[PDB]
Number of protein chains: 2
Amino acid sequence: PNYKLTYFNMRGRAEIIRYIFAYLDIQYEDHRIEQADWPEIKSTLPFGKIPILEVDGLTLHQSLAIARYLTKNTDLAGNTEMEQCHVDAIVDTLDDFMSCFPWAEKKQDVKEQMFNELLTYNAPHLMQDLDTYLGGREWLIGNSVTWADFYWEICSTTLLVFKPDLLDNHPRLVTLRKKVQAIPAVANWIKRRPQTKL
Amino acid sequence: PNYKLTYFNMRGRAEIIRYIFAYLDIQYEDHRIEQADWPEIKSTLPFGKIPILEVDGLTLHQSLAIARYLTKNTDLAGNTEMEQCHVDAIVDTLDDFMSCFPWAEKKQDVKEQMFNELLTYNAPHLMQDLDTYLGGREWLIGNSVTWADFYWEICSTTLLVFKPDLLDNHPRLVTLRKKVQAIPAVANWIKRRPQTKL
Ligand SMILES: CCOC(=O)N1CCN(C(=O)Nc2sc3nc4n(c(=O)c3c2C)CC[C@H](C)CC4)CC1
Ligand SMILES: N[C@@H](CCC(=O)N[C@@H](CS)C(=O)NCC(=O)O)C(=O)O
Ligand SMILES: N[C@@H](CCC(=O)N[C@@H](CS)C(=O)NCC(=O)O)C(=O)O
Ligand SMILES: [Mg+2]
C-alpha cells in the first residue's frame, strides 16, 4: 500500500500509528504540518481533525480506528476475539483520560491549573486501576505485546512530562514501559523520531 | 452466550449495545442499577465505570469495545477492513463530541454555558461534516446498515433533546435516522424500551 500519515510535528495522537508502522517494518510518508498549513490542510479532512492516513488514495481518520485497522491480522492484535475486546477497552480507558486534558486551551494559567488537578486528583485512581489490572503479568493482554501496551507507553510518556512522579507507586507499570521501549523496532523509532515536547 | 449488561436506567452509553442485541435477536439481561446501588458495584469493577457486559461470567467494559466485539462477523460490521475502519472512525467522531459535554458537572452555570457553547458553535460543524460524509448514499458506510448508523441515530436522539433545530439544515441526516428507526427489530426495541431522558 501507499501510506501517507498527516499530523502536526508532535507525537500526540499520531504516535500510536507511527509505532505500529515501525514495529511492522512498513514504509510510509510521515507528513508533519506546521500551524500555518492548518487551514489549507483542514479544508480537506473529513471531520476537521488530524491525524488522517491516506491509503492508496482513500482517507482514513481517527487515530485509534486507524491503529486497529493497521493491526488486524498482525501479532499486535489480541490473540482471540475476547482479548481483542480487552485491547480495545484498555485503549479507550487510556484515551478517555487523555481527552480530559485541555490541550488547546489558550489561557495558560487556566490550562495549568486543570492539568495539575487532573494529574493530582484523578490520575492516581487510573494508575492504580491499571496496576491492579496488569498484576504480575508481562503484558496488559495475553502472552505477548499488543498495541495496548504501545498505547500505555505513549500516553504515560505524555503524562510524565507534566507529572514526573506519576509512577513512583507503580514500578510494574514502569517495567512495562521499559519493555515496550526495548523492543528493537520501537527503540529504533524512539531514538530517531523528531524530538518534540508532546 | 449468557449476556448481562449493567448500566444506569438510561440509554446513555449502553444504548448502542441494546440496539445491537435487538437487531441480532440476541437475548440478554438488561440490568439497570439505581444510583444508591452504584458505589458498592463500582468497587467490584476493574475500572470503576459502566456499562459493563458480562459474557458467560467474564466481565467486559468500554461501550464501543463491547459493541465492536458483538458486531464482528455480523452484517452490522463493515464489509472490508477499510470499511470497518470507516465504521470505527464515524463512531469515535460521534463519541468524541458526546464526551465533550459535561454530563456530570456539579457547577451548574459552568455546565450550562458549556452545553450552550458546544450546541451553538460545535454541533453545526459536525452536522455539516456528517451530511457531507453521507452525501446521497443510503447508509454512512457501504451498501447496508452498520452499527455506525445506529450510533448516529442514538447520539442524535440525545442531541435533539437539547437542540431541537439540530437537523433543520440536514434533511438527509433526518432520513437516515428514520431509516434506522424503521428497522423492525430496532423499531420494536424503541417502542418497548424504558422511557428516559438521556
Ligand atoms: C496519545 C495521547 O495523546 C497526546 O499525547 N496528545 C498530546 C498532544 N495533544 C495536543 O497537543 N492536542 C492538540 S495540539 C492543537 N493545536 C491546535 N488546535 C487544537 O485543537 C490542538 C489539539 C487538540 C486546533 C486549532 C488551531 C490550529 C490551534 C492549535 C493531543 C493529545
Ligand atoms: N479522537 C480523535 C481526536 C482528533 C483530534 O481532535 N485531533 C486534534 C489534534 S490532536 C485536532 O485536529 N484538533 C482540531 C480541532 O479541534 O479543531 C483522534 O484520536 O484522531
Ligand atoms: N468511554 C466509556 C465511558 C465510561 C464512563 O465514564 N461511564 C460513566 C457513566 S456514563 C460512569 O461509570 N460514571 C460513574 C463513575 O465514574 O463512578 C464507555 O463508553 O464505556
Ligand atoms: Mg474514544
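Note that chain B carries Swiss-Prot numbering, so the residues on display, from first to last, are 2-199.
Backbone N, Cα and C define each Cβ position, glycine as well.
DSSP assigns B:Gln63 (glutathione binding site) to coil in the three-state reduction, placing it in neither a helix nor a strand. Taken from Swiss-Prot, the feature glutathione binding site applies to B:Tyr8, B:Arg14, B:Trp39, B:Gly49, B:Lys50, B:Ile51, B:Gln63, B:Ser64.
Feature annotation from Swiss-Prot assigns domain 'GST N-terminal' to B:2-79.
Residues or ranges marked as domain 'GST C-terminal' in Swiss-Prot: B:81-199. Residue counts for the domain 'GST C-terminal' (B:81-199) under DSSP (helix as H, G, I; strand as E, B; rest coil) come to 84 helix, 0 strand, 35 coil.
For B:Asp93 to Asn, Swiss-Prot lists a mutagenesis experiment annotated as follows: Loss of activation by calcium or magnesium ions. Cβ neighbour count for B:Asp93 (mutagenesis position) (all protein chains, 10 Å cutoff from its Cβ): 23.
Looking at Swiss-Prot, the entry for mutagenesis of B:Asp96 to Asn says: Increases PGD2 synthesis. Loss of activation by calcium or magnesium ions. Within 10 Å of the C-beta of B:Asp96 (mutagenesis position) there are 21 other C-beta atoms, taking all protein chains into account.
In the structure as shown, the Cβ atom of B:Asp97 (mutagenesis position) sits within 10 Å of 15 other Cβ atoms. Under the heading of mutagenesis, Swiss-Prot lists B:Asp97 to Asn and annotates it as follows: Reduces PGD2 synthesis by 99%. Loss of activation by calcium or magnesium ions.
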Statement: Span of the recorded glutathione site, as the biggest CA-CA distance among B:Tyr8, B:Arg14, B:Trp39, B:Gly49, B:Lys50, B:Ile51, B:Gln63, B:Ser64 in Å, is 18
- request: Quick one: give me the count of other CB atoms within 10 A of the CB of B:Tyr8 (glutathione binding site).
  value: 21
Statement: Applying a CB distance under 8 A toward chain A to the recorded positions B:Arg14, B:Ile51, B:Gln63, B:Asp96 yields B:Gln63
- prompt: According to DSSP, which of helix, strand or coil covers B:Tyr8 (glutathione binding site)?
  reply: strand
- prompt: Out of B:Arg14, B:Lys50, which of the binding-site residues has the smallest number of neighbouring Cβ atoms within 10 Å?
  reply: B:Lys50
- prompt: Which of these binding-site residues (B:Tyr8, B:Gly49, B:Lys50) have a C-beta closer than 6 Å to some atom of ligand 4?
  reply: none
